[PDB]
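*Asks:* First the structure, then my questions, so here it is.
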Protein chains: 2
Amino acid sequence: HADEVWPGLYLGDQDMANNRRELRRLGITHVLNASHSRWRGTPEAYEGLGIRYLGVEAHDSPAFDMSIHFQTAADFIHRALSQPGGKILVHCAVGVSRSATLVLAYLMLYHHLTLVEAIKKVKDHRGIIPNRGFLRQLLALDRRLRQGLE
Amino acid sequence: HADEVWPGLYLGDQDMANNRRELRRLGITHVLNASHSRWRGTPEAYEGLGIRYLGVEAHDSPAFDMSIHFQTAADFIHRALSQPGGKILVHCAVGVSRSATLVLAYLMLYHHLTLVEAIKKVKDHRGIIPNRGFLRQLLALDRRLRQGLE
């Protein structure tokens, strides 16, 4: 699963990072793993897919100062998005804690956004109605309720 | 994982639905499974936890008309939230497709919201900075960037 929270910038999960066919379908060109396991190297499928990787080691603990990676991560995302065709997936191993933090920092550092504006941008773009049929069904309910009879 | 997207209403995942200790900690009183497997019955731990269950059978396909469950699901959520102390978890087996749709329908049917307003309410409340330390770190970056030197 992944959401395009900023043009060319996908905030996704570990399963998406592990899905060779989907990464290919989406045309991902860069992957930023916000929770790289030190005993591992670059994910096996990336070289073939033509994906450039950056693995930052971080624990999802209030005691870990993620600030240490703000610049390097933002610089990497910037390099990826600065080139036409650049599409980057940012993810971590469990939820979106470490990944979302690096994305927000990037938006703040490269697009002049305040933290509140960055949070809004990301949250507004994390979809909750992926099923086109369900969307159609909800829009139908909406018209009925907003308009009433006749 | 779960987000309180409306007072007393948690939109969560299958793992949260399977976590007896966390369901207890949160004081959940009702669970709406938007993707109940017909061969199963009520989740094993719910009776002891004192949790009232509603399992609706639905496939996450554009060919499935989720509308068939809008009223029953909304009525259930309404019953749960109408009683002080009521706390409900709504989830499905894989992401938030079936669950989010029932939550949006409930907000539209019981709180006079348009689909756009309901989507905003839900999206605004799905957290992306669960780590309090990371939040502090981002707020520090934010002050630095907004204010500059001195």
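Using Swiss-Prot numbers, chain A covers 61-210, in order.
So this one's X-ray crystallography, 1.7 Å, going by the header.
Just so it is clear, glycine is given a Cβ too, placed from its N, Cα and C backbone atoms.
Quick paste from Swiss-Prot:
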ACT_SITE  A:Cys152  active site, phosphocysteine intermediate
MUTAGEN   A:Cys152 to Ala or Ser  Loss of activity
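Locate each feature and note its surroundings.
*Replies:* Taken residue by residue with DSSP, A:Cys152 (mutagenesis position) is part of neither helix nor strand, so it is coil. Cβ neighbours within 10 Å of A:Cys152 (mutagenesis position), excluding its own Cβ and spanning all shown chains: 25.
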